[PDB]
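Undergrad: Below you will find the structure I want to go over with you.
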Amino acid sequence: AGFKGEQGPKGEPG
Amino acid sequence: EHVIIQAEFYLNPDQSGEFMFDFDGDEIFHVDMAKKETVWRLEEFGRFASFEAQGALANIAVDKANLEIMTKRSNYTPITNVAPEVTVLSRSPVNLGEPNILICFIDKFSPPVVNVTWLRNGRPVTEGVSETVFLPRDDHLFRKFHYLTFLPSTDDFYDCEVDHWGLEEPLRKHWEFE
Amino acid sequence: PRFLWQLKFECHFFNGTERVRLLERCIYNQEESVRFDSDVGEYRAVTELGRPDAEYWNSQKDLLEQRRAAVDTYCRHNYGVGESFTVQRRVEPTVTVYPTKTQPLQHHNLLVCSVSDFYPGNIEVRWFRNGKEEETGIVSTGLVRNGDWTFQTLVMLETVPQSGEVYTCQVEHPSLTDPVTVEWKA
């Protein structure tokens, strides 16, 4: 009954 | 004045991925990739908490790519190895015949890849030993712990042998009763 | 030839959970490239490499709006989930004292006060000789992080144990309602 993970964005291809 | 940190790192070529939670310095848990599950630093935490591991795997994936992306417009600037400072201490004060635990602090290094070994009277120890994944540090380097369980004796003596690219020859710290 | 990409989602708390700062930072080898500081409300570039992401992301409104709110949906969220076993974890310190050197009365040696197995890290240690507190020449190893949610320290004191003396290490720690004392004599 707990903890969330903070999702993350994806890098700009280069 | 507490802090919680979702520290995650990915590195090539090794392809070692890590996702973990840190609180005021110590790790709450990390996600075992292989087992695709969650590993609590203290079994008690589990009865207290929960974490959907599948979601960790995602981030690492984006991370793996985000790396490949950066690894490129950096002109393949490789990682500059940082030598690990190594030291040894007992968890509690030592008394003969009183089981105790030897700690080996591998601190302030990078990359998060290393080789550790416990030695009892010259010989490598295999039973009664544990460790921790690569812990993050405010300076962006890594921290690692290792544990040996022993029963203080006068003849016995130990060594925590640590190897890491940032050294010429493996590092060998000693320890013995008093 | 290794390549490392780090990533850190940190939540900073001040005064319980009244003021909180979310800091989402993506790091390269050991060089932080971009970051989102709740105290600004948008990604910023820290070096040259990050500028790209600083733009591509600051353009994604569903992203920014989610990030800006992360201060509660994330920070204030986990803080309250793990408070009981993290923020309020308490472990009493077991104290041990012992003479460093081996020398009959009248000869000058270290006295070590081991304060181990404790949490939080916040702690105070004091040296006493026959009721009079010591302040000068007190060397401290500093605080140690054992890695298993436990701290430890060593506070040394040098003297010339004379017969009848009583050295006492007094410790005060949040896990204690009353200080723990350990004496030692000649």
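These residue numbers are counts, starting from 1, taken along the chain as shown.
According to its header, the structure was obtained by X-ray crystallography, 3.1 Å.
Backbone N, Cα and C define each Cβ position, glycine as well.
One entry in Swiss-Prot concerns the mutagenesis experiment B:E37 to K (Swiss-Prot position 65). Its note says: Impairs the interaction with HLA-DM complex, CLIP dissociation and peptide exchange. What Swiss-Prot notes for the published mutagenesis of B:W40 to F (Swiss-Prot position 68) is this: Decreases the interaction with HLA-DM complex and peptide exchange. Listed in Swiss-Prot is the mutagenesis experiment B:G46 to S (Swiss-Prot position 74), annotated as follows: Increases the interaction with HLA-DM complex and peptide exchange. Quoted from Swiss-Prot, the note attached to the mutagenesis of B:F48 to W (Swiss-Prot position 76) states: Increases the interaction with HLA-DM complex and peptide exchange. Annotation of the published mutagenesis B:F48 to A, S, V or L (Swiss-Prot position 76) in Swiss-Prot: Impairs the interaction with HLA-DM complex, CLIP dissociation and peptide exchange; the original residue is retained in the structure shown. Swiss-Prot gives this note for the published mutagenesis B:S50 to D or H (Swiss-Prot position 78): Decreases the interaction with HLA-DM complex and peptide exchange. Under the heading of mutagenesis, Swiss-Prot lists B:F51 to A or C (Swiss-Prot position 79) and annotates it as follows: Increases the interaction with HLA-DM complex and peptide exchange. What Swiss-Prot notes for the published mutagenesis of B:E52 to A (Swiss-Prot position 80) is this: Increases the interaction with HLA-DM complex and peptide exchange. Decreases the affinity of the interaction with TCR by more than five-fold. Annotation of the mutagenesis experiment B:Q54 to A (Swiss-Prot position 82) in Swiss-Prot: Decreases the interaction with HLA-DM complex and peptide exchange. Under its mutagenesis entries, Swiss-Prot includes B:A65 to L (Swiss-Prot position 93) with the note: Decreases the affinity of the interaction with TCR by more than five-fold. While the structure shown retains the original residue, Swiss-Prot records the mutagenesis experiment B:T87 to R (Swiss-Prot position 115) with this note: Decreases the interaction with CD4. Under mutagenesis, Swiss-Prot gives B:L89 to R (Swiss-Prot position 117) with this note: Decreases the interaction with CD4.
Please situate the listed features within the shown structure.
TA: Taken residue by residue with DSSP, B:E37 (mutagenesis position) is part of a strand. Sequence-distant neighbours of B:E37 (mutagenesis position): residues of the same chain at least 6 apart with a C-beta under 8 Å from its C-beta are B:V31, B:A53.
A sphere of 10 angstroms centred on the C-beta of B:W40 (mutagenesis position) encloses 18 other C-beta atoms.
Mapped onto three states, the DSSP output places B:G46 (mutagenesis position) in helix.
Residues near B:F48 (mutagenesis position) in space but far in sequence (CB under 8 A, at least 6 apart, same chain): none are found.
Other Cβ atoms within 10 Å of the Cβ of B:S50 (mutagenesis position) number 14 in total over all chains.
All protein chains shown were included, and the count of other CB atoms within 10 Å of the CB of B:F51 (mutagenesis position) stands at 24. DSSP assigns B:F51 (mutagenesis position) to coil, not to a helix or a strand.
Non-local contacts of B:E52 (mutagenesis position) by the CB criterion (under 8 A, 6+ apart in sequence, same chain) are absent.
Within the same chain, residues at least 6 positions away in sequence whose Cβ sits under 8 Å from that of B:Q54 (mutagenesis position) are B:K36.
If you take the C-beta of B:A65 (mutagenesis position) and look for same-chain residues 6 or more apart in sequence within under 8 angstroms, you find none.
Cβ contacts within 10 Å of B:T87 (mutagenesis position), excluding its own Cβ and spanning all protein chains shown: 15. When secondary structure is read from DSSP and collapsed to three states, B:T87 (mutagenesis position) falls in the strand class.
Around the Cβ of B:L89 (mutagenesis position), 17 further Cβ atoms fall within 10 Å across all displayed protein chains.
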Undergrad: Hey, how far is B:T87 (mutagenesis position) from B:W40 (mutagenesis position), Cα to Cα, in Å?
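TA: Distance (Cα to Cα, whole Å): 25 Å.
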Undergrad: According to DSSP, collapsed to three classes, what secondary structure does B:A65 (mutagenesis position) have?
TA: helix
Undergrad: Below 8 Å between Cβ atoms and chain C: which of B:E37, B:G46, B:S50, B:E52 make it? I'm asking about the mutagenesis positions.
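TA: In terms of proximity to chain C, the mutagenesis positions that count are none, since no Cβ is under 8 Å.
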Undergrad: Out of B:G46, B:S50, B:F51, point to the one nearest B:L89 (mutagenesis position) in space (Cα versus Cα); all of them are mutagenesis positions in the record.
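TA: That would be B:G46, nearest by Cα distance.
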Undergrad: Would you list the mutagenesis positions among B:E37, B:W40, B:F51, B:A65 that come within less than 8 Å, Cβ to Cβ, of chain A, in the order they occur in the sequence, writing 'none' if nothing qualifies?
TA: B:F51, B:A65
